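J.: Take this structure first; my questions come after.
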Amino acid sequence: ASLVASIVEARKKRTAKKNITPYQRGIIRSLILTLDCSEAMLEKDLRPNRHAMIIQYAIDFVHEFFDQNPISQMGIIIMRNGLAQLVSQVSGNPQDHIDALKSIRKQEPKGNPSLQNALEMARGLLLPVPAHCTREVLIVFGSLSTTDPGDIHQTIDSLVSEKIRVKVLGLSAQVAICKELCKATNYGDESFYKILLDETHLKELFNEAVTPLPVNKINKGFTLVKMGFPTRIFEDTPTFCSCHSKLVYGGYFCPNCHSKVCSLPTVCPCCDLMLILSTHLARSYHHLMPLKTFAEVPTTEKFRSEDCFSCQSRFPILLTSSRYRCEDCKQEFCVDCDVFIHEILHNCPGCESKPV
Amino acid sequence: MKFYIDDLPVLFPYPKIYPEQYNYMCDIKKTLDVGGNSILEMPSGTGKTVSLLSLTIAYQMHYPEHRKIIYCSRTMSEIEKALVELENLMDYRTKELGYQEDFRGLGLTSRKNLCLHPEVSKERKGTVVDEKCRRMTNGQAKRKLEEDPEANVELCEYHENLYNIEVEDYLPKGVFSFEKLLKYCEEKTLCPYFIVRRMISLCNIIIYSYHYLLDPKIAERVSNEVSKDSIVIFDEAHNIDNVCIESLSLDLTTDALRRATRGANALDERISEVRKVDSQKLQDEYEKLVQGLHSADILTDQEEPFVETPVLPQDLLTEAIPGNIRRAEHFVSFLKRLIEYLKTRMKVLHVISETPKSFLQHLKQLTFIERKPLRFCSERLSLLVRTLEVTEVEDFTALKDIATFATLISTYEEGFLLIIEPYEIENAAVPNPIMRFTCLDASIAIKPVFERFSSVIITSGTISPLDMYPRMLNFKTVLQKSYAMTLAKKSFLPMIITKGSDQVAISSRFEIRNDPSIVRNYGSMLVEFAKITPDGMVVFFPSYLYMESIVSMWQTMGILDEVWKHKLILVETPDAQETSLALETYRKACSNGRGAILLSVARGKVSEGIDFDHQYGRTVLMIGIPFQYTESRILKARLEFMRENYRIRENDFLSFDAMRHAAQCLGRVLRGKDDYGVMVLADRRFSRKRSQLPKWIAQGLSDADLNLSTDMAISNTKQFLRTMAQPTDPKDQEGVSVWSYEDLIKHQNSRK
Amino acid sequence: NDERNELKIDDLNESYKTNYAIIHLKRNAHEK
Ligand code: SF4
Ligand SMILES: [Zn+2]
Ligand SMILES: [Zn+2]
Ligand SMILES: [Zn+2]
Ligand SMILES: [Zn+2]
C-alpha cells in the first residue's frame, strides 16, 4: 500500500498541474526587491541566520530572474535602523545587483524595519517607468512589527493609484498590514502573501516569484514599444564604449544611432532606444503558449508502444500505468520525460513531428 | 441563501451557512413550536446573532400569530451590533422579496446616549441629563408658557416638534440603529429617546439591555407597552444573575445619611413656605390621597415619579395611604426619624448581618414606624415632590436613597439580608461605616419575566454547565444543549500554563500577589508571548488592584521596557471615556501593524461586550483564575444562601463564577471559522478545571496542554501560528465545515 | 456602512474570483 500511496500522492500533485490556461502575462517587468535587515533577523531559526540565508537565496533569485526575464529590470532596497536604504538602482545588468548583494552580506542587521519607508522608496524608484511595464515589489519581511513615521494606509492607497503590485514573503506569522497590502494591491487577491514553513519551501517561493504575474482584465495598457535589434561587430582594435566610456574589444551597434554598447539588453545611452536580441524575446514565448498538461493513461486500455516516443526507453512493468500522453498528438511519454518537457523544454516532440 | 425548514422558509443573508448555524436554527424553531424555555450554547466562532435574527424574523413574518420579538443583551454596544446585523438581514430580505416588507425594528437606551440638546447632552452623568430633560418635558414649562408667555422657562425644540406629527409617522419603515437614528433625528430636529419610547409598542422587534427587563426602576414603564405573546431572547445571558442581584441591592453611607438629613430639612422649609403662600395644592393632594388614589392615577403620562419604584410591580400594595404619612408635615417627621434611626444604627463596632424582619422589629421597638407606612415611602415622596413645585431638586436628590431602602426593606423579607460593616475599607485610618441591603436570591427579579413570557430562549457562547442555571434561577427548560463546532482544521489553540520557565508554580492568589518569583515569571511569560504575537495581545487580570500592583512591579523591574520595544501598551482605566479611547488606540495600532498589547480586568468593562477578532485579538493571556474576593460579607452570605436553598457548594459556586468569566474572556477571540488565536490560561489551578470549561473549548484543549511550561508554550504557539499562516485547501472545508445550498439540501435529504 | 462592513462575516461570503484575461495567439506570418 506504500507504493500505491506514492502513486496517489503523485496523482494529487498532478491535479494542480491539470488546470493550465493561457493567461495574459506582462513579460516586461520592473521589480523592486526589498529585504528586511532588522534585529528580528538575527534569530537562528534559519541556519546560519536569517540574513545569510535570505541573502544567498536573493542572489540565486537574481540569477534566475535575469536568466528567464532578459528584458526586465530590478532594483534593491534594504530596511535598516527604521530607514530604507537603496543599494541598487533600477538597471538591466545582473552583475551590478549580484555585486550589491555580495556587498550587503557583510554588514550585520540591526534596527527596526519600516514598510512605509520601503514602499515610498519603491514608489519613487518606479515612478520613471513606461506605462507598458509591470511595476512589482517583492518584500522579504521577517519582523512581526512595523515602525513608520506616517500613515501606512495612505501609502497603500498611493500604491493602488500607481498600479504597483506587491508580493510579501513572511518568516514567522501573518501581519495584518501585510495582508491588507497584498490584498488591496492585487485587486483583492489574497494568494500573494506567503509565509514559509522551511528552507525548501522558501526556495520554492523564491523560484515561484520568478515567473511573470498575470495581468488583470480591466487593467489595459496595450501599446507598441519601439525596439531595435543590433548587429554584433568584430573589430581589430579596441574602441571606446558609449555606455561606460571604457575600452572594449567589441560591442553591439545600435541600428538607430550607430553607437556601440557593451552588453545587451540595455537602453541605448544615446537615442534612449531599447536594444535586444531575438533570443531575449524567444525566451518568453512559453509564457504566452503554455504546453497543455499530460494525463496518464488508464491501464484498462491498450498501450501504443513499449518504448518512450521521445527517449526510447522501456516502460517499467509491474499496478498503475507509468505512462503520460499528450492530448494534442496522443503520444505516450515516460514519467522522466514528462517533467523535462514541462520544465526545461516547451515543445512536444510528437506534435512537432506530426505533419499536417 | 434561501432554504426551507419543515414548514418555515428562512432567508440567510450569506451564500454559505455553517452546520452549527443550521442545527441552532432547527433547535430554536423546535423550542418556539413546542413552547417553553430553552438553553442554547453556540461556539463563539460561528455566527449566532445572524442565525437568531434570521430564524425569528422568518418565523414572525411567516406564521399568522405574528409574534413580536424582544432581544435582551448585556451591553449597549451589543445592542448596536445586533441592530447592524438586523439592518443587514433586512437589506437582504428587501433585495430578495422584491419589496420592503412592513417592518420596524428599534433599539432602546437612556437619555444620555440619545440626547441631542446642545446644552443638556454635555453632562458627565446620566442622572443630571434625565433631570434636565424632565425639567424641559414634564409639562410644567409648557403650562407656565401657555398661561404667561413672558415666563422665562424654556422648552426642548426636539420634544416640541414631535407633537406636530403622529406616532405612526415618527420614522419611516425599516430598521434604525443608534447611529442612523441619531443622524436622522439630527437632520429633522427630533428626540430619538422619545421616538423609541413612544414607538416600542408598535415595533416588530425591540432591542435593549437586561436592565430594561429586570430592574424595576426602569422596567415597569417599558414592559407595560410590550406584548405578552412576544418571543424573548437573552443573548450572552451567562452573567444574568449578577444583573438580577444588583437590581434589588442598595448601599447607604454616612455621607448619604448626612445629606438625607439636609434634604429633609429643606423639604420641611419648602412645605412651610408653600403653606404660607399657596396651601390649596396641599389641600388638593390630601383630598386625592383620602379617596385612595395613587401615583398612577395622580401623575400624568407625560410626567414621571420623582422616586422610581424600587420593588416589582406585583409586590406594590393596592390599598390607600395608611394615614400616618397622609399629611406633608407628618410624613416629613416620619422620614426624619427614619433617617435618625439609620444614623444611630450606623454606629456599630462589628459586622452585623440581620434579616429585614429583625430590622423592622427593632425599628418598631426603638421608634414607632410600622411596616405598612414604610412600604409607601417612595410613592408618598414622589407625590409630595410632584406637588411641591420643586423645579430644582439638588437638595432632595438624597432622599431617593432613603426612600428606595425603606420601600425595599419593608417589602421583601425572604432572600434578602442587611449587612452593617464599621469598615467599608479595612485599609483606612478612620472607620467609614457602610450599610448594604443585599439580595441573595437571583430568581426574585427574573420570576416575573419567566411567568409573563411563554417562550424564552437563553443563548450564549460560554454558558456552561447548563444544569446550574435552572438550579440558580427557578425555571424549567424543554431542552438545554451545547454545539460542537465541526472545524476541519484546528483554528484556536487553548493551553494551560501551570509553571514558569524555571519550573516554579505560578498563581494569582492575592495573599502572594507581591511575590518576586511569581511576578517575574508572569512578566517573562508576557514578554515572550508579545515577542511572537503578530498584531494584538489581550491580557486579562483577576482584579484591577492586582493589575495595578503587578504592573507597578513590572515597571520597577523593567519588563515593560522590554515590551515597549515590540508593542505599544494600552491599559484599562476606571474612566470609561479614557478606556474607550484606549480601545480605539489599540485597534489602530493593531490595524497599522505597529503591534499592541492591551491590559484589562477579566471582570471589567472590556470583557462585557468588546470583542477582539482577526487582527485585534490573536493571543489571550488569562493571568490567574478571576476568583472573587472571598473575604466579602455579601459574597459569603450569597454562598450560604445558595448552599442552604439550592444545595450548591460554596467551592463549586466560586469555581463556576470564576470559570464563567474566564470563558467569557476566552470567547471574544473568534468571529468566523477563518479566525485563529492562542488562549493561554496562566495559573496552576486551571489544570483541574477542564471539565468546567465550555464544551467547544474543552474539546480543543488537548491532554498534553493541561500543564505546560512557558518555553514549551512559546514553542507550541510559534508552531501553531506558522501552521495557521498557510493557505487552506478549499476541498478540506468544501462540505465538512462550510455548506453551500446544494450541501444543505443533501444534508436535509440524508436526515429525512 | 463602515460598521456593517466591520461586523459582516467574511468567511461566509462568496470566494474571491480571479478576473485575469485570456489570450489566443494566432500564428500566420508571411515568408521572408
Ligand atoms: S427631550 Fe430628548 S433632546 Fe430634549 S433634553 Fe430630553 S432627551 Fe435631550
Ligand atoms: Zn561600456
Ligand atoms: Zn542608439
Ligand atoms: Zn503532443
Ligand atoms: Zn521517455
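This entry, so its header tells us, was determined using electron microscopy, 3.2 Å.
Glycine too: its Cβ is placed from the backbone N, Cα and C atoms.
Relevant sequence annotations retrieved from Swiss-Prot are reproduced here:
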DOMAIN    B:7-285  domain 'Helicase ATP-binding'
BINDING   B:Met42, B:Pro43, B:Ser44, B:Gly45, B:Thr46, B:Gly47, B:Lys48, B:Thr49  ATP binding site
MUTAGEN   B:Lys48 to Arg or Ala  Loss of ATPase and DNA helicase activities but not ssDNA-binding or ATP-binding, impaired removal of pyrimidine dimers. Loss of RNA:DNA helicase. Extremely UV-sensitive
MUTAGEN   B:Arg111 to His  Intermediate level of UV-sensitivity
MUTAGEN   B:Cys115 to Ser  Extremely UV-sensitive
BINDING   B:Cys115, B:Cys133, B:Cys156, B:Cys191  [4Fe-4S] cluster binding site
MUTAGEN   B:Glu236 to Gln  Loss of 5'-3' helicase activity of TFIIH, transcription still occurs, has no effect on DNA translocase activity
MUTAGEN   B:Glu236 to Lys  In rad3-1; abnormal sensitivity to UV irradiation, defective excision of damaged DNA bases
MUTAGEN   B:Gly461 to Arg  In rad3-2; abnormal sensitivity to UV irradiation, defective excision of damaged DNA bases
J.: When DSSP states are folded down to helix, strand and coil, where does B:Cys156 ([4Fe-4S] cluster binding site) land?
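T.: The three-state answer is coil.
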J.: Mind running the recorded positions B:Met42, B:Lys48, B:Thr49, B:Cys133 against ligand 1 and keeping the ones whose CB falls under 6 Å of it?
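T.: Listed by sequence, the hits are B:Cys133.
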J.: Is there any among the recorded positions B:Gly45, B:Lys48, B:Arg111, B:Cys115, B:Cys156, B:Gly461 whose Cβ is under 8 Å from chain C, and which ones, in sequence order?
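T.: Sorted by position along the sequence, the hits amount to none.
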J.: Taking the Cβ of B:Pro43 (ATP binding site) as centre, how many other Cβ atoms lie within 10 Å?
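T.: The Cβ of B:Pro43 (ATP binding site) has 28 Cβ neighbours within 10 Å.
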J.: Just how many other Cβ atoms lie inside 10 Å of the Cβ on B:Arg111 (mutagenesis position)?
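T.: Around the Cβ of B:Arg111 (mutagenesis position), 24 other Cβ atoms lie within 10 Å.
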J.: Looking at the binding-site residues B:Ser44, B:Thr46, which sits with the largest number of other Cβ atoms within 10 Å of its Cβ?
T.: B:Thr46
J.: Quick one: which residues besides B:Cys115, B:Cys133, B:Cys156, B:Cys191 have a Cβ within 8 Å of the [4Fe-4S] cluster site's Cβ centroid, in sequence order?
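T.: Residues close to the [4Fe-4S] cluster site, other than B:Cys115, B:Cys133, B:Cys156, B:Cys191: B:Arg111, B:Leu116, B:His117, B:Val120, B:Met136, B:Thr137, B:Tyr158, B:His159, B:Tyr193, B:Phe194.
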J.: Around the ATP site recorded as B:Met42, B:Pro43, B:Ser44, B:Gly45, B:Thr46, B:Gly47, B:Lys48, B:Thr49, what other same-chain residues have a C-beta within 8 angstroms of the site's C-beta center?
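T.: Filtered neighbour residues, in order: B:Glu20, B:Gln21, B:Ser51, B:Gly461, B:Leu670.
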J.: Going by C-alpha distance, which of the binding-site residues B:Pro43, B:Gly45, B:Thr46, B:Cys133 is nearest to B:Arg111 (mutagenesis position)?
T.: B:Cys133
J.: Tell me, which recorded positions from B:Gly45, B:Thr46, B:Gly47, B:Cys133, B:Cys191, B:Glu236 are within 10 Å of B:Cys115 (mutagenesis position) if we use the C-alpha atoms?
T.: B:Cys133, B:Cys191
J.: Taking the Cα atoms as reference points, how far is B:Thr49 (ATP binding site) from B:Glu236 (mutagenesis position) in Å?
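T.: Here the two Cα atoms are 10 Å apart.
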J.: For B:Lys48 (mutagenesis position) and B:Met42 (ATP binding site), determine the Cα separation and express it in whole Å.
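T.: Their Cα atoms are separated by 7 Å.
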J.: Could you list the residues of the same chain, at least six apart in sequence, whose Cβ is under 8 A from the Cβ of B:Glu236 (mutagenesis position)?
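T.: Correct list: B:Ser73, B:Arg74, B:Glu78, B:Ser460, B:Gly461, B:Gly609.
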J.: Using B:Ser44 (ATP binding site) as the reference point, find which of the binding-site residues B:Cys133, B:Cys156, B:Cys191 has the shortest Cα-to-Cα distance to it.
T.: B:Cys191
